[PDB]
Amino acid sequence: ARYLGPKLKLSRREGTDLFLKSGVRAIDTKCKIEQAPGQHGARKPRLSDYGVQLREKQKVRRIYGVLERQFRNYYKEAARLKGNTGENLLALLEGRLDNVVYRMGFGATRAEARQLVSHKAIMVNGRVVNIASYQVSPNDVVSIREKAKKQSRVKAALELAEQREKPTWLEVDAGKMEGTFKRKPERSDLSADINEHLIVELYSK
Amino acid sequence: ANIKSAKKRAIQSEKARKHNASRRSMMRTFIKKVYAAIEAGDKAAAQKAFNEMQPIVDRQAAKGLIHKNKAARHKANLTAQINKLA
Amino acid sequence: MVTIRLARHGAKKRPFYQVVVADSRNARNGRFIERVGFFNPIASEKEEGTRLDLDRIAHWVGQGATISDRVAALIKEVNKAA
Amino acid sequence: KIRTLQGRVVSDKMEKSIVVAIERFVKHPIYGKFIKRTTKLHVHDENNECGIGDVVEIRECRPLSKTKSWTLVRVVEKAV
RNA sequence: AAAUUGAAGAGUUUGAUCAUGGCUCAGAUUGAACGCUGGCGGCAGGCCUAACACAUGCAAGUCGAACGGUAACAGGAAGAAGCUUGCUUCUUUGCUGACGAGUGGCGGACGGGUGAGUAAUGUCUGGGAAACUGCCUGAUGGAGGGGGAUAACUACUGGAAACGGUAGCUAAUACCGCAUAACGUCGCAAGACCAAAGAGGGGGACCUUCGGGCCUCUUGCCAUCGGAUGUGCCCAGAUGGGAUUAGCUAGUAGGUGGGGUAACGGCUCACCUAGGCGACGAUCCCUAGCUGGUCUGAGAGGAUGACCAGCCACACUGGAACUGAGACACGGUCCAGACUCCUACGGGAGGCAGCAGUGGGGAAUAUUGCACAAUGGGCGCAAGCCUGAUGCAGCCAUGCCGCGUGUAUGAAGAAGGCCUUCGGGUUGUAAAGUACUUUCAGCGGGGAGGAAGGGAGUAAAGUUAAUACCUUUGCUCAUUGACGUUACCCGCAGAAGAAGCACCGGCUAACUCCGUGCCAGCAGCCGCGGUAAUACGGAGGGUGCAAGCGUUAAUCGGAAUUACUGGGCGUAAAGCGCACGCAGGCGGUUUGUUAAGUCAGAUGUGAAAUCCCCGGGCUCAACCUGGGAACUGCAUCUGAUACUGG
Ligand SMILES: [Mg+2]
Ligand SMILES: [Mg+2]
Ligand SMILES: [Mg+2]
Ligand SMILES: [Mg+2]
Ligand SMILES: [Mg+2]
Ligand SMILES: [Mg+2]
Ligand SMILES: [Mg+2]
Ligand SMILES: [Mg+2]
Ligand SMILES: [Mg+2]
Ligand SMILES: [Mg+2]
Ligand SMILES: [Mg+2]
Ligand SMILES: [Mg+2]
Ligand SMILES: [Mg+2]
Ligand SMILES: [Mg+2]
Ligand SMILES: [Mg+2]
Ligand SMILES: [Mg+2]
Ligand SMILES: [Mg+2]
Ligand SMILES: [Mg+2]
Ligand SMILES: [Mg+2]
Ligand SMILES: [Mg+2]
Ligand SMILES: [Mg+2]
Ligand SMILES: [Mg+2]
Ligand SMILES: [Mg+2]
Ligand SMILES: [Mg+2]
Ligand SMILES: [Mg+2]
Ligand SMILES: [Mg+2]
Ligand SMILES: [Mg+2]
Ligand SMILES: [Mg+2]
Ligand SMILES: [Mg+2]
Ligand SMILES: [Mg+2]
Ligand SMILES: [Mg+2]
Ligand SMILES: [Mg+2]
Ligand SMILES: [Mg+2]
Ligand SMILES: [Mg+2]
Ligand SMILES: [Mg+2]
Ligand SMILES: [Mg+2]
Ligand SMILES: [Mg+2]
Ligand SMILES: [Mg+2]
């Protein structure tokens, strides 16, 4: 139910950094970042219209750690919801607990944050939530529970976090290891070389 | 029958059947006497017979052997015809 | 006769009852005449959990409808609540 | 409260009965054209006052025979 | 506030083209199966085939507060004794807590199963009038005085069994007279006529035949008029196909009268009239349970009727009625048929389309489980008893949803493999190493909720002669969970036990080498294979999915490819060889009228669930749930009169 294999392969295939490692290292010193995996990585894909749509959807999925079934269901919900579907898809992803745990800096990666969640190290409103896809709401307070507070992963995670751009819609107290999901992120909060409308196109045909 | 009470019910329903049959046969007899008088043209015999019949079609109604409406028609019908002749 | 009782809906281990007026012979979750309340035994009790249209319940009693042991309890409980 | 039908007499042969035809236009469920439909009713005519071709007003009543559940109310127009 | 605010195209005829036209693909969906693989959980689903046949258990009982009663076990007792003098065992007696068999009452018409039959004594929508209706309910009165029986039992007797035969004998809320009898039935009326049943709980003077009287309350019984629920009946529209089926019909269509039903009715019979149905599809033939809804589609449609709910029909096959408020009875009766079982050979017995289970058929569909704790049904004043309804558990990846199978760091980037022009590229931060976490599975510890009630006491009110009893409502005490090792929470051990499947020529995301050589083989469509095959088969690499993945089957979509919305017929499939013409469709222009079509409004109905919208509850989700909106439909009334019809 989770992708467990090599991670930089995914970045290499999509042509971009997917933040699947902590960021302690320039990614180009860990892999040949600008070349696809495999014997024929140097080869260029003269890539069809379907192809660009597929790869964009894969990219987003691989960023958030979501497999097809759940992600399709995410599209369905984005569509059902009011307002722009493409933007609704990203709101839903960005509201996941494993994700939010990552953005408050409690985990070096979404993979690490997910493990924190699954392993009962995260509370929401002082209540233990251990499922990664838990949808987090405005004004919620997610926190590292007392017993998980001395984990060195978390301190390192918060350090790296302090060096990333700081997300607007979250208020994080690094000392308490608690943080507040102030509001749903706008579209403008999220990276601009994500092409949701391509993903929207892939799932309407 | 297979079930204990099913057996008992068949026994009771047979008893009731022979009870009802007996009273019902009696009743129709007393109804038939009236129609027979009518068909012979006698007011008195037919009125007399109607008077014997009345209390028993009424009673068998009260006793559930027949419904009230049946008792009534019989009285209505015979009364109609006997009057129409004398 | 006509009776007022609980038809058990909800899910496994999470009972949820629909209070209904019905011909007592029909199945518990089958044909009914009128729906008249509900009863959640698993309500958090932070908010609601038991709602009865007492006006229509009484109307039906006035016309001879009987009442479950469990509905007879709910009614005394709800009458106490307010 | 007098529910009623209007139609014309297609047969007056029977003793104290009549056959009445009620005709109406109806939208076709699929192709939209308006189609003629007819409903023939066996109706009671005590006194046989209804002639064939007459236009008559009829009403629904209890069963009068295997096929009669309607009786005559009154004649409207006659002998065209 | 919101609540249908939604719609894609690709390959393939040709040397190439445009058109025509079929085939094929991308999508959703499934009660699925098979092949490979397979960790946990929540919720759902699970004989689609043979309405084939079924061993065994279980699935309908209950009331001693209707009745005679004791045979079991349980006490109790004058009196027998265990006697070691209060502990007792048996002989006895229903004395009573109870209770086998029996009469009696209520239930066995519900609940549960199936879809064979049925194109209509069906269903859906909407209306009618001639009716019954247990239990529950409001109203008003009865509940008087008698009689003959009978099961059980007793004696004698026949049977292998099933089950009988004689004569005794006895009870009742079993059964029948008699009285009483109207706001009931018949009748214009005068009049005439119809019923019943007791049983318990407690008790003050009072007293006897010590049974009770009598006092009191509960409950059942009878009558009549209502309510509520259920059911029967009637009309209209709609609800499959076929003309290689065009005529059908004697109870047939109607009328009169008798009979009949709970009730209208050719329901039935006699007589009379000669009708009734049919091209607006009768008759005949094929098929089929109908609906809410389900799947698909932007919609209009198309397909469909498991799981949930409503109606119908059936209960081995054909027929029949008896009992009953209700049945022509799913675990009742009778007859006939098919079939099976028992037998001492003479005779008997049974009907899983209830729940498990078996054989058979099949590509294929589960345990001969636990519990009445909860909801609900039957009986009972109750306690309670019964409940394969139901709640649960087992089995299966069948589906949906959730989670895991680790996280981070880790380079000249090892070995091995693979490609290479031998420079190197790749597998690949992948692995090893380094720290780090412990969900789930394992193991110990603790521990919600589904529980409302019911039981003893108590107190107050209504009762009443009464502080009894009864009933209601408060109080305290001790109690009721099949699931269950529950949900959930804490602790321990270690990355430890948890990854496979299909694909990579174009459509279509993913390319190379070796082997083979029109072979072996692939193939949804085009089309691959005779020496460079990205198409066969293996490998390395890659793509897509992931506890699944593929293949097959199946509906709709794309298919504007049955075209109502939404197409065509000169040469592509398609104008009858030509004309006349009935039915039918359509019909110039003016006025008046009508108001069926059409339009408007109002009212009722359109079950709930489902779908959709906004909320609420399970850690999330599936799932459960509140309210709304929607059900685009039907019907009645009242209007409007331009258009269509008269
Ligand atoms: Mg999954
Ligand atoms: Mg008559
Ligand atoms: Mg060619
Ligand atoms: Mg296997
Ligand atoms: Mg299950
Ligand atoms: Mg079965
Ligand atoms: Mg007994
Ligand atoms: Mg009696
Ligand atoms: Mg009398
Ligand atoms: Mg008496
Ligand atoms: Mg007649
Ligand atoms: Mg069939
Ligand atoms: Mg079923
Ligand atoms: Mg089933
Ligand atoms: Mg159903
Ligand atoms: Mg039969
Ligand atoms: Mg009868
Ligand atoms: Mg039936
Ligand atoms: Mg059976
Ligand atoms: Mg087989
Ligand atoms: Mg190497
Ligand atoms: Mg565990
Ligand atoms: Mg509890
Ligand atoms: Mg490609
Ligand atoms: Mg292949
Ligand atoms: Mg080769
Ligand atoms: Mg197909
Ligand atoms: Mg079409
Ligand atoms: Mg065409
Ligand atoms: Mg020419
Ligand atoms: Mg041609
Ligand atoms: Mg020509
Ligand atoms: Mg005018
Ligand atoms: Mg929630
Ligand atoms: Mg809802
Ligand atoms: Mg609602
Ligand atoms: Mg509805
Ligand atoms: Mg005109």
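Note that chain A is numbered according to Swiss-Prot, with residues 2-206 shown in order.
Using N, Cα and C of the backbone, Cβ positions are placed for all residues, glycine too.
A natural variant is reported in Swiss-Prot for this position, A:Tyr51 to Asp, and the note states: In rpsD101; suppresses a temperature-sensitive mutant of release factor 1, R137P. Not a ram mutation. For A:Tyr51 (variant position), the count of additional Cβ atoms within 10 Å of its Cβ stands at 11 [all protein chains shown]. According to DSSP, A:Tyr51 (variant position) sits within a helical segment.
For the domain 'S4 RNA-binding' (A:96-156), the DSSP counts in helix, strand and coil order read 23 helix, 12 strand, 26 coil. As annotated by Swiss-Prot, domain 'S4 RNA-binding' applies to A:96-156.
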